[PDB]
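S.K.: To start, I am sharing the structure in question, which I have written as structure tokens.
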Amino acid sequence: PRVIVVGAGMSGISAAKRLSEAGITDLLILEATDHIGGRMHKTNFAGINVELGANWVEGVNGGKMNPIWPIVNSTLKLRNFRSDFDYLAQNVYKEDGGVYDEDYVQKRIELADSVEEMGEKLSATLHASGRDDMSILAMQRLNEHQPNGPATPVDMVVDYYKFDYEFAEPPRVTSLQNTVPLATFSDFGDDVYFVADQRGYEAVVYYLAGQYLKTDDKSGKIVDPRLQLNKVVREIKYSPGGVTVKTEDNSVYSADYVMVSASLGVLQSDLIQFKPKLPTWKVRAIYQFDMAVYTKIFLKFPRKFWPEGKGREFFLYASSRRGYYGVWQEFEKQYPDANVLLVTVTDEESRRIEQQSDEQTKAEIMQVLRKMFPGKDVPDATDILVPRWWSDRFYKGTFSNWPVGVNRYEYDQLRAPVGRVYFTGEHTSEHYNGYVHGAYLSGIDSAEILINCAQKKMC
Amino acid sequence: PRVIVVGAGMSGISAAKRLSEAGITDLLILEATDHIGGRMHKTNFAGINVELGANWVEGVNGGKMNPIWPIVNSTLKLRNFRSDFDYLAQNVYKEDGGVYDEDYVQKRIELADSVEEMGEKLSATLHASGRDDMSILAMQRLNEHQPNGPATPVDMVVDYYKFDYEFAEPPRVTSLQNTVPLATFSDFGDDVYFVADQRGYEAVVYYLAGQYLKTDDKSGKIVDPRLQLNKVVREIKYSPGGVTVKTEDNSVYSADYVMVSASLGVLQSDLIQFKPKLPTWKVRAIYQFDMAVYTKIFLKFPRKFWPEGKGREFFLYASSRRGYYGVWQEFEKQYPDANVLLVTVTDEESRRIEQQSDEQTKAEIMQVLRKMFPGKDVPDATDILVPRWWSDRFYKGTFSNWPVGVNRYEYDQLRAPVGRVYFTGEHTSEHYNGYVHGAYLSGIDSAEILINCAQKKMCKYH
Ligand SMILES: Cc1cc2nc3c(=O)[nH]c(=O)nc-3n(C[C@H](O)[C@H](O)[C@H](O)COP(=O)(O)OP(=O)(O)OC[C@H]3O[C@@H](n4cnc5c(N)ncnc54)[C@H](O)[C@@H]3O)c2cc1C
Ligand SMILES: Cc1cc2nc3c(=O)[nH]c(=O)nc-3n(C[C@H](O)[C@H](O)[C@H](O)COP(=O)(O)OP(=O)(O)OC[C@H]3O[C@@H](n4cnc5c(N)ncnc54)[C@H](O)[C@@H]3O)c2cc1C
Ligand SMILES: *[C@@H]1O[C@H](CO)[C@@H](O[C@@H]2O[C@H](CO)[C@@H](O)[C@H](O)[C@H]2NC(C)=O)[C@H](O)[C@H]1NC(C)=O
Ligand SMILES: *[C@@H]1O[C@H](CO)[C@@H](O[C@@H]2O[C@H](CO)[C@@H](O)[C@H](O)[C@H]2NC(C)=O)[C@H](O)[C@H]1NC(C)=O
């Protein structure tokens, strides 16, 4: 059968690969951008390539092998380092000058961890129907016996680092049942390894794709005509007999099936018109799940003024304004001598920030850094890079997040095809939504679902 | 039967009243503070009594009579004014000065409203168990077809105005099914009347209390020994045989039943120890519901620099930072010539703000005001009042908000009695949680459940 795959991100390439492996090779991969990889995408910043999107292989060293790890660590040997968050207590900056007492912070972290652990126990007891699910915030109130969760600046930044920095939305909107504990870590291990390779984390996608798409023997570039870049799908027309897909450049294509890999955000946006309209159950499932945004703001300085050394990689800024430029990273290992800092924000801050100029953001950041390093002569960042994923119509966000209110059945409706319209992507990952490995496995499962239906008529 | 009622806010006074009415007069109302009224409470600010807490009779002029209205507007004749929000479109300030074009704003309002109305239709269809509920935000995304709800400064303050300003938590945390549409408005009417009377909205509570508790003929002060103020209940021991209640000043009382009217926030804070501990199902119901915080920041100025006149009472600041000092009210009618402004914040901002000095807050607000009225010489507020309800142990917030995640059954468990321990309060209002009328009605309802057990020996609840 001919299958059109919309999008050449991890899941699209992964799905096409799986299809090809089932022998469905009459594929047409339509990618909106001029490159493949989607959310795994590097860029030159300050003479170095940094990841605008995914940057870690998360869930390593556990009881099950994270499928991406071997590709990263062995097959491609992409340069990488395990992140050590053990020294956070030594790196929590007071809103107005210097770090807090490490012991004080370590206890706050401990309480936080302890609470989450109790949340994990509780989570295990909830009913599969999700009927007793609650937001993580609700669990925190319950375990701490307070009418609120973390509310002091230190508690909040700890909270933000523990949750928002992972999920990109606050605990209060987050489904406890579906995030605590998280399969990714529960299955693959608690370690996470930061990929810092000039080839880019995206090399993983390119590798997969080269396993079945044609590439130039010298160039190495993919030249397979089954991959068409700069093809923005804008319409997918389907019937019991097949589908037609129209691209922004006005090309029109036909196939027996279409595998949609565009992000949940893209699906929530109307960039693609389905005709007929997706059924209500589908639409509701789509709109009920969350497409989070996680913005990696890179900054380059004329000189270092922050600490480097053991436990220095990650540091938090305990602003009284929850989530305000709170999580920082310095790359003494990754990009030795670059004088680059990375501050991450999400959700509301991400949308506010994407909406203002880089200069304005730089200026806000300079004020924070100055407040952070009052003793130093903090030079103004020479360059800043503000990824605008939510604003990018081909992503409209960085990764899904599971909100309280959505249960599994409904999450699964996300994965459900509609007639000949199949879906794949991290937000369709049965247990790894939000990750590269989730996009990866999702391409596989989605393809297998189409394969059984299409090849064995077992739908 | 002797009944101890914990708390003399609206629900406790209302409950005790209903009990008294069913002939249960062997009552003891233990009030933590030196006064009754709880969340209905005024205070002198810069020479005028403004309300720290409830300020409106919400839901007026509808198909059904808000029980609170007649007392306020007729029995007591408390001074009050219908809030008119029809001119908001002319009153939305730009983060960086002046107001937005009215037509532009009106359109955004109309969109917001239309999404909401579409949400009301969806809501009607949701399974009554609450099992298909979703957040208001989800409904917004669905209807706007965006991966986010309002996200520009203007749509956001409009959204905040429409929701956070009513519920004190964001749409994304709020149960659609339980708040859109809102019964208070559907049943009692869309209007709201702001009480601006030196006697305070709490007069309603003093009035009811007075219907059954003894008062001094000249002072009119309640002098009934059944009301004991400054009695903070710290422990409630209950058994098949009865209940014992202990106050912080070591007083110990015994009764057949106890009726707890303390806020959800108090319940979530362990101020009162129950012995035996409440059942897990109860505990969970308690923690899952939300106790919101709504902070009425009053500011006093040496002179007026904002507009007054038609449609001027309410104005919004379209901050690019959602919920940042966004909803303003000027008191040309309520406190004429006082030069007071009220900016309302809730939730995260409330918590942040309660935790820092009023001076710091005032300075934040001054910068906002100067950005809003760059053409004026905005004088620094000479006075500011930041109500700290979340920090107050007898309240731990302002009012409950039904969050996405609490289902019908869970909410009922929140209300359910445990043995001889009954619960009441706005957070136990079946359809009016979060309101004065909900507290009022909840008092009567819990009283009735208690009356059936006590008088009709009908003790099984749901
Ligand atoms: C900032 C950020 C941080 C993250 N952190 C990490 C991390 O450290 N570790 C981790 O494991 N995961 C992380 N993730 C999550 C991970 O990157 C994603 O889950 C994964 O790459 C999603 O791949 P996917 O194929 O589902 O979607 P995508 O990568 O979005 O692929 C979808 C593709 O469809 C294309 N497309 C969209 N619309 C159209 C259209 N109309 N027509 C045609 N093509 C279209 C897009 O251009 C894209 O190439 C991060 C992501 C981001 C963005
Ligand atoms: C800032 C704010 C704004 C609001 N806006 C409005 C509005 O405009 N309109 C509206 O309808 N509603 C509004 N509400 C909600 C309304 O005021 C409340 O719903 C209602 O007053 C609550 O009454 P209650 O009896 O349920 O609780 P409360 O008024 O809290 O009564 C509980 C009583 O118990 C006391 N107590 C607590 N702990 C103990 C203890 N351990 N022992 C003894 N006594 C104890 C408390 O002191 C209090 O007196 C607002 C409330 C606040 C605070
Ligand atoms: C990631 O890959 C490196 C690459 O080899 C691993 O380090 C090697 O592990 C083998 C296994 O016994 C040793 O014999 C080699 O001497 C090691 N090489 C180096 C350079 O140390 C490493 O353990 C891998 N990490 C994970 C998490 O799998
Ligand atoms: C609030 O109360 C006032 C007090 O009566 C109401 O105004 C009275 O309404 C009757 C009804 O027609 C008139 O005959 C009186 O002349 C009115 N009095 C005044 C002073 O105008 C008023 O309508 C009430 N408002 C609401 C919303 O109930």
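We number chain A the same way Swiss-Prot does; the residues here are 33-491, in that order.
The deposited model was determined using X-ray crystallography, 2.1 Å.
From the backbone N, Cα and C atoms, a Cβ is placed for every residue, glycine too.
Below are the features I grabbed from Swiss-Prot:
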BINDING   A:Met42, A:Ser43, A:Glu63, A:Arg71, A:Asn87, A:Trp88, A:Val265, A:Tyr427, A:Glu458, A:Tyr467, A:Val468  FAD binding site
BINDING   A:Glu90, A:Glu198, A:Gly466  substrate binding site
MUTAGEN   A:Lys328 to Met  Abolishes enzymatic activity
S.K.: Taking only the recorded positions A:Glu90, A:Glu198, A:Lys328, A:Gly466, which one has a CA atom nearest to the CA atom of A:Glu63 (FAD binding site)?
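M.R.: Ranked by Cα distance from A:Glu63 (FAD binding site), first place goes to A:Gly466.
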S.K.: Which residues, sitting 6 or more apart from A:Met42 (FAD binding site) on the same chain, put a CB under 8 Å from its CB?
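M.R.: Looking at Cβ-Cβ distances below 8 Å from A:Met42 (FAD binding site), excluding near sequence neighbours, one finds A:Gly69, A:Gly70, A:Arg71, A:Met72, A:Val236, A:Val237, A:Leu240, A:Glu458, A:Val468, A:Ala471, A:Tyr472, A:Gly475.
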S.K.: Compare the C-alpha of A:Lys328 (mutagenesis position) with the C-alpha of each of the binding-site residues A:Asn87, A:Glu90, A:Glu198, A:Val265, A:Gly466, and give the closest one.
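M.R.: Of all the candidates listed, A:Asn87 is nearest in space.
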S.K.: Enumerate same-chain residues with a sequence separation of six or more from A:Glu90 (substrate binding site) and a Cβ-Cβ distance below 8 A; give 'none' if the list is empty.
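M.R.: Once residues fewer than 6 apart are set aside, A:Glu90 (substrate binding site) is near A:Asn98, A:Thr216, A:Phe217, A:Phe220, A:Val224, A:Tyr467, A:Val468, A:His469.
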S.K.: Select one residue from A:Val265, A:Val468: among these binding-site residues, choose the one with the most other Cβ atoms within 10 Å of its Cβ.
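M.R.: Compared across A:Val265, A:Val468, the most Cβ atoms within 10 Å surround A:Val468.
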S.K.: Any same-chain residues 6+ apart from A:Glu198 (substrate binding site) with CB under 8 Å of its CB? Would you list them in sequence order, or say none?
M.R.: A:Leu214
S.K.: Under a three-state reading of DSSP, tell me whether A:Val468 (FAD binding site) is helix, strand or coil.
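M.R.: Its secondary structure by DSSP: helix.
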S.K.: Reduce the DSSP letter at A:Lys328 (mutagenesis position) to three states and note it down.
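M.R.: In three-state terms, A:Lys328 (mutagenesis position) counts as strand.
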S.K.: Fewest other C-beta atoms within 10 angstroms of its own C-beta: which of the binding-site residues A:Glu63, A:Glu458 fits that?
M.R.: A:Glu63
S.K.: If I take the alpha carbons of A:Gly466 (substrate binding site) and A:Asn87 (FAD binding site), what is the distance between them in whole Å?
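M.R.: Pair distance, Cα basis, whole Å: 13 Å.
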S.K.: Please work out the number of neighbouring Cβ atoms within 10 Å of the Cβ of A:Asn87 (FAD binding site), leaving out its own Cβ.
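M.R.: Taking all protein chains shown, A:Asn87 (FAD binding site) has 24 Cβ neighbours within 10 Å.
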S.K.: By a simple count, how many Cβ atoms lie within 10 Å of the Cβ of A:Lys328 (mutagenesis position), its own Cβ left out?
M.R.: 22
S.K.: Suppose the substrate site is A:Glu90, A:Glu198, A:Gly466. Which further residues of the same chain have a Cβ inside 8 angstroms of that site's Cβ centroid?
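M.R.: So the additional residues around the site are A:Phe199, A:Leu214, A:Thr216, A:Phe431, A:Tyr467.
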S.K.: I'd like the Cβ neighbour count for A:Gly466 (substrate binding site), meaning other Cβ atoms within 10 Å of its Cβ, all protein chains included.
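M.R.: Neighbour count, Cβ to Cβ under the 10 Å cut-off: 26.
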S.K.: Determine, from DSSP, whether A:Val265 (FAD binding site) sits in helix, strand or coil.
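M.R.: It is in a strand.
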